[PDB]
Amino acid sequence: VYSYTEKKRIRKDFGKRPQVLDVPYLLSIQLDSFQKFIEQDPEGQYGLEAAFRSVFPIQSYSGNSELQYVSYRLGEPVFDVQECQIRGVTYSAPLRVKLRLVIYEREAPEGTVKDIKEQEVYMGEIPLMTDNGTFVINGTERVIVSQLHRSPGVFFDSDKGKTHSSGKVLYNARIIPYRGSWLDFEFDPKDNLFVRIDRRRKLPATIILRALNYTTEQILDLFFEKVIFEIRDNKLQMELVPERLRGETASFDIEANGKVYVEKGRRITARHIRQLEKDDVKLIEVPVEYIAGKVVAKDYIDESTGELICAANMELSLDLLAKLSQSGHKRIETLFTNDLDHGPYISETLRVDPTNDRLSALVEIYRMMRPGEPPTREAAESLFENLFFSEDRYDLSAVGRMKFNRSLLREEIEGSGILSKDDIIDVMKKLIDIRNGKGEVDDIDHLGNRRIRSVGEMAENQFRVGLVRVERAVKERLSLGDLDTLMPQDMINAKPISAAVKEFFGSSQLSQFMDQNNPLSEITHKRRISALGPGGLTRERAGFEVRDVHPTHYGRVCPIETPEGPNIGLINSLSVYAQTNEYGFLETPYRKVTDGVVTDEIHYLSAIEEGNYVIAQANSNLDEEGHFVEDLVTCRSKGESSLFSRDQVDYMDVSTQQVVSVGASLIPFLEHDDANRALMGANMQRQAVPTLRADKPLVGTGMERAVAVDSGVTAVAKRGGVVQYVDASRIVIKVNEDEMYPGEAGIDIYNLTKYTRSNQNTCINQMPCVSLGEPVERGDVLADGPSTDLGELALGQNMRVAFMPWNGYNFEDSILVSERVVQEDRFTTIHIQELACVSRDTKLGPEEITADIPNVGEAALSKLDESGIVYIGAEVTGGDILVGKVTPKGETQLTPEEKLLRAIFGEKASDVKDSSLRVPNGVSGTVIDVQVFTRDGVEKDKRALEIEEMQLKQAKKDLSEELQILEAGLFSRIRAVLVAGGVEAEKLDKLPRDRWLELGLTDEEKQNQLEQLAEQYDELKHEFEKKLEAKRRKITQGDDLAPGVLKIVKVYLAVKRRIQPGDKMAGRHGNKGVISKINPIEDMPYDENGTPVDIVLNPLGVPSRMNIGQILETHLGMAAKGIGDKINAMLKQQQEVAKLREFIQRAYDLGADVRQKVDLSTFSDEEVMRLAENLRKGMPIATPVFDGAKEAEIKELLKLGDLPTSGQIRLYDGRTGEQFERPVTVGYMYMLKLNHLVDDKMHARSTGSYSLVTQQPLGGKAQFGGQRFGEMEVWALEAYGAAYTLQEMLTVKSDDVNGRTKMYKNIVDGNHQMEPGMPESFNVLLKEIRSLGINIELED
Amino acid sequence: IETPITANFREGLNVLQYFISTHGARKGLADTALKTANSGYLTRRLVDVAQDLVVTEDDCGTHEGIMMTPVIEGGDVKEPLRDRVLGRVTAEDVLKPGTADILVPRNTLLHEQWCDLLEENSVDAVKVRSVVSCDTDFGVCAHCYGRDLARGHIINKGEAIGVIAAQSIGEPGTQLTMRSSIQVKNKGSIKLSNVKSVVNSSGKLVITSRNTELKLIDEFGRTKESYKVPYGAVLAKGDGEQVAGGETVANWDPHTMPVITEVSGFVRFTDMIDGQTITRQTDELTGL
Amino acid sequence: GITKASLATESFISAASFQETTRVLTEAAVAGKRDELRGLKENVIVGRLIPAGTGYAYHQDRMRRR
Amino acid sequence: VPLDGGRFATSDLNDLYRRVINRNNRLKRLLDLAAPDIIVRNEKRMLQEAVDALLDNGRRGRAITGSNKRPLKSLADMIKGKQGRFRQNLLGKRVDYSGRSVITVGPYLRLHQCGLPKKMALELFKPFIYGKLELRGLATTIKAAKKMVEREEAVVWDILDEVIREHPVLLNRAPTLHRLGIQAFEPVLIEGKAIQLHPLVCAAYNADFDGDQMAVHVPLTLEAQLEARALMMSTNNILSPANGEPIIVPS
DNA sequence: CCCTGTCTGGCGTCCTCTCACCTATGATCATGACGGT
DNA sequence: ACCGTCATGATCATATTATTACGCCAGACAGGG
Ligand SMILES: [Zn+2]
């Protein structure tokens, strides 16, 4: 079955793979993250409650006072979104917090407080998010973009090759906390082990192991095994486990049990290990040279002298053995220090250590942190407990503790946010294991190590920084005042919190201005995974590997949609199905392929769970049950593609659209384009502009409805029902009774957004697309937006294209367009500019907005009123006066003399300089909206009161229409109530509406229903009255302005541009081009029917720039228009619905096993005529991305129309009238106009303004400036022999002021001659070098 | 990657094949967008080291200049002499390859007509004047530069050659990338240079010099091939000999540095004592 | 090398328009160095004719008339 | 200078000089107040660091900052760097009588001429048109001529075709790498807003037509018109200076 | 005393276009609204 | 309805701390066989 707007124009759909998971709501990152941020969240985390429970309770400097936390609450915003964008306020909500003050007594902090106080306090204004997923910061709609950064936890990197220039790789182990001090263990080419803290000075690593109160005996107990030597009657025998001897060449003949096992000069084989462990050999015999370099573990003391025989971690010599042998020790514990197995890295590290106990280690750490100051044991304890071991200054998150347990092969993924002793010891153990040769290092670009922050987490962090500044302030004030007399709003102030969150949402590196000129550009700017910003890398520094697609971007981050230029691969865009995990990683759906059958359950895999399993490719053929029809199937195991067996697979992809993003899944035939041209096509499809009447894509991907509905430019129905009143302003839906609340009677009103300014100066319009009396379903479009049509997504328009070289006018990439295109007004877009005129107060006098202007004509002022502000709807050109404003200046130094002189003349003679607001140079259009903002306490002029009366009548009429049509629906429900149970058929409509609420009826649910509808009537009346008074007091009151500005007049122009030679058009595959000549109709190549082609491209761009998808799109577009022409022929002849049903059914079956399977036998002879009314301008065809329409299907659809099979029609010429040889390719391509127009780039300057510090011309176009004759152009004129051209190019034309006035006089008198002089900026160089101690001069 | 992309663009690429393609193309876009900075900074360093050098005389009055030969790596002759000595003024007068003839005089610009009369006579190599041998204080004389290159004549007195040279080296910086024995090919005559050799017992002329250059000179006089032959190699041929096309003329073992002799006699182990100097390692799998 | 050779010039404006200006200006200041202009970039800085192209006749004239 | 509003956007050097003078006044008052030594030492040390921060900021330990954490720019940072005086105002300057627009093909051209729009032509050639208008006698004062071309009457287009005729212009594509990226043409006036550029010449500029832009410069004086015609004309650059290969090869 | 890791400074592409946005505060006279007579 | 008390906004000098995540490549410096 189909929805009613899907019976308007049902898009033909090729495609073979039956879908199982539809496209999710595309704005779920923004909305779900910010819903996670601000919501009443119990059990501590996440949200604002994490900050308010981690920074509170603020306890004082031993004054026994404490400011603890209860709850919080956000009130309603004072301004809704529309008033906020008009006026210019933040769209914020006040954050009320309930804080409590307790004050303990003396001698008992475990005793009773004498007094508490709990109260409401105001702090900050956090800006809310609109339903589109955007913020309104100062009247401009902004987006905070997700950041891709390093996952907190341990990370074992390997500084490969480059250091020490000898190939010896290093290994470092960076512990990355979520908040606190970093910690980098590493090696050095002497194979010592070095710690460092926050990239500071370097210490040997075991100095922190003493700082955790480990003795050296315990350290060697941890980081090494033991070797036991027993002195038993002969040569100091040894306990020997032969696994340590795997490949070691002994120094003697190892024999045991009277049997020679190992010979001198040979090594111990594995089978000799098997012999020694099979015979269970324990004690062997060593020479005196065997313990010549064995390292003792623990301290041995002589019992007689009380001295130290040998210190811990010391090699043993002959005299040390002679000392400990005669002291009474039979057991000797040493360490095993092999070449391959276990290096003595800990032992060499302890030999570099000067420290000996806990105190000296804490002193050295306190000294490397803060250099050159006296340490104290209390200060060293406090610092080292506040580096890693305190809840305040150090905090791994749950993400950090998960990675730290997972990368150390733990079991519990839950732990504390602080470190411990076992954590650092396991980091050093894993680092030594990686150095020993077992285990692997961790790459950086692997997406199991890249977390995604979003709006909620970053706003929480900035709010937490605001709270730690305010806890500094509260710790200052709380124990330095008189208690009890104050309340907890005199202490805490809202300035740092609001400053922090307002600085983050106002100007950050990630809170950026929304590129809004297209529904696609909105919905793909909100889904952006930027690597830049705070905590990430920078563009001009890094690098190589991060600008490259890793093998685990498959289905998480799009590989082909990224901006080319200085940041490729850093401004990644997130894919279609890619959600975000609980912790912050990326996860993507799969289908659990149990042993034979592809089960239709979806199952979300992360980036590290994907690697262990084995995933089948998306388009693998399966026969109606899930059994894979091949016995070798293409899969990928551990980041590496291969060919696997039938039933060793564990997952299959969901749909074939999931590698790409929503920017590059609206490209039909994506699998035929080379990836560079698909990248450029997706980026230019983002850069489109909305035309005047957007049409549709004939060749789409079926993804248009998700991008249109799941964005916020269309007016989606909330509750379905029957339309009651359509208008260009509003749309009224009457809600069906099986969807309807019992109370609040309810018929919905959609106030559409008519012509208003977007951010990119386009024209964000909404047009109603429903008829009257029409049913609509829940979840359905009512009003099309900009670049939409019937709920689809129509960016550009589809035009008749031919690929042929035509007389050179399409030489490199150019495009040649018939005048039939510009006559049909089909690339005419609507822009809205917002010109502003401020009127301040100078210290020479205030400015005025009077209509009287000095030294202008009356014809220049006839477009103004009596008040000096332009009428609504007068077409102005460049230079017309919109706001007549003159500078209220002068001031002749006051005094009595001038005081009595001003009385004679009176008022102001002519002390008003002209500074009116004018139209910019070279636009046109219509004044559509004028606003007058005025500071309260200043006289409002006549047009200000006129606009106030206009808006007051508009608001009162609009709210009266709200109440009137709403109660019209309510009385129409009342009549439906009174007919059941006591009908008055003809009696009811005579007696008035007041006496419907108080007519009697039987006591049932019907009388209770009457009571409900009555109280809803009366409540809506009183609510109407109070909100009308509130709306009037909002309109009539003054407006906040900048300090020292009287009044602001804003005028909205609506320009209506067109096409010309120089604009940029482009298709959807990377075929760019400046349109080069707008030919007449007659010159176009026509065919043997009569129709001229509209656009003549260039064929030579196809074999080099390998975008072969545009030719398949051209042929399938010609097939679509062939079906549309046959429908137009079968309908223009007024044929009955039977033949239309026949032909539309044949055009909708037409293929292999497909997904569509429609039938027109359930459309009932009236929808088929309206469906053919919508198909007569062409039949829309869906072609999904990697499961598209093959060549034979395009041929069979070109055979259904009577078009030629090869797609090529022979074409005649327009000029000569004789045939082009070798018939050419025509069809329809869907081409987009880009907003790189030519009357926004063109600029010219003879002589304008000049800069102030260096007397050179200004830069830019808005400032009337000149083009930079840069350094390489100076080199290119040195490279010729052009010497006078360069002399006037950098002395006369640019800098020398007397030189250029002599030049201007000489040019207007006909004498081409230059008086050179000196550049004035060289004199600026002399003053800047001379302002140092340097004495630069000019000799002779 | 061991599994290729067997599908072209007219057939459809499936998903994995397009993803491997995107690896290969993202690397190229990152390389161009980061390569352009080094290309521009190279042009800047080059035009600021040049910056001064102006053609300021007409003859420095010298007889020195570099010896332009065709360049040969070991394959077929890569860049011919007419590409290197086109429009550069000769240092001394080139002798015709027959005997002691004044073929061209000693200060003639070699334009296309002179270079064709050089190619007819098969001239070996030209001693030509180079800019690095110019004797002009503070500039380059007009003959030691050469032809104007965009004008047919010699460089004019004045035209800045340092800046056009620096631009011409640094301008192709974008197109550049950023990130057994000898088998003869043709059929000609053998010649050896830097050679000190000896005949072995079998007859193959072995070489007692490491730095020996093996040239293959044709029947006309020009040098068509060149190779480097190590110390102690088995040459199948000798000096001045004629060979066939494809015949192996050299042989050696680079993993075994030959300590071959000049004379014969008996061998004594001087300062070779087993135990300290040398060691006894009887072979496992052979016995010798 | 080319950056060490263009910073080691007998003309400190030529070696100051290029890389580090601090090192070159202190070396030229404490040496009391003097810049007989005589090159292309000194005359692009100071605003006169290039002594290469059309201006080589002008610099011949000025060098002759000293 | 103040920006648009009521406050003064002050430079960084005024912060540096104002701190040196504040500290110097404090040190004169202390040396006057016979303060003790341990800290007159602090006063002179703060003056030393203030002077050292004024001259070359940041060469000493971490550079001082006004707003917000970004360090403020000192005198040596007005000299050095990519944005000092050498590389930004003395080697490369911004230039009057110059224009910029999007290019397009126009294959009817001869290779010594390029298309140039009428609006750019009337803006770049305002003084020549003023001189021509004052020569004929149509107007009197300069003001009258500026009103005439501000209104664009019917007689200034003949004046414009009589100032264009034999007057070359320097077309320049924005990344100029070698000398063939600045070439001089003769204008042919274009109804339109896009520079029409002869196609063969495109292979010299590395200019395709996918959205490119070029700048036009006007040789003002008479020696510069002759240098544009005799050295930099597009007919004169038919061989690349890097070698002997022709650069006007058909693409 | 001649190698040597190690640390510190000094580079890192030109041209153009659009948009928004630059510390906090700690102390007090004087204006301004609220309540008693 | 006039007079006196609490509250709330102007002008004004006071002077600097608890983040890290480039990649060579010269150039100068303390350490040690
Ligand atoms: Zn010379």
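All chain B residue numbers match Swiss-Prot; in order, they span 755-933, 948-1056.
Including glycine, each Cβ sits where the backbone N, Cα and C put it.
Per Swiss-Prot, Zn(2+) 2 binding site is recorded for B:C814, B:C888, B:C895, B:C898, and the stated evidence type is experimental evidence. Under DSSP, B:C814 (Zn(2+) 2 binding site) is assigned to coil, being neither helix nor strand in the three-state scheme.
Counting every protein chain shown, the number of other Cβ atoms lying within 10 Å of the Cβ of B:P758 (mutagenesis position) is 8. What Swiss-Prot notes for the published mutagenesis of B:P758 to S or T is this: Resistant to antibiotics salinamide A and B.
In Swiss-Prot, a published mutagenesis experiment is listed as B:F763 to C, annotated Resistant to antibiotics salinamide A and B. Cβ neighbour count for B:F763 (mutagenesis position): 16 (other Cβ atoms within 10 Å of its Cβ, all protein chains included).
With a 10 A radius on its CB, B:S775 (mutagenesis position) counts 19 other CB atoms from all the protein chains. The note that Swiss-Prot attaches to the published mutagenesis B:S775 to A is: Resistant to antibiotics salinamide A and B.
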Listed mutagenesis positions: B:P758, B:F763, B:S775. Which have a CB under 6 angstroms from an atom of ligand 1?
none
Can you filter B:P758, B:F763, B:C888, B:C898 (the recorded positions) down to those whose Cβ is less than 8 Å from some Cβ in chain A?
B:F763
Can you give me the Cα-Cα distance between B:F763 (mutagenesis position) and B:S775 (mutagenesis position) in Å, rounded to a whole number?
12
If you skip the near sequence neighbours and keep only those at least six away, which residues in the chain come within under 8 angstroms of B:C888 (Zn(2+) 2 binding site), Cβ to Cβ?
B:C814, B:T816, B:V894, B:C895, B:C898, B:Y899
Nearest-integer angstrom distance between the alpha carbons (Cα) of B:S775 (mutagenesis position) and B:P758 (mutagenesis position):
10
Most crowded position, judged by CB atoms within 10 A, among B:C814, B:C895, B:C898 as binding-site residues:
B:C898
Near-site residues: Zn(2+) 2, ref B:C814, B:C888, B:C895, B:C898, CB cutoff 8 A to centroid:
B:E811, B:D813, B:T816, B:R883, B:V885, B:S887, B:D889, B:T890, B:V894, B:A896, B:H897, B:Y899
Translate the DSSP assignment of B:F763 (mutagenesis position) into the three-state scheme.
coil
Assigned conformation of B:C888 (Zn(2+) 2 binding site) - DSSP reduced to three states:
coil
Reduce the DSSP letter at B:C895 (Zn(2+) 2 binding site) to three states and note it down.
coil
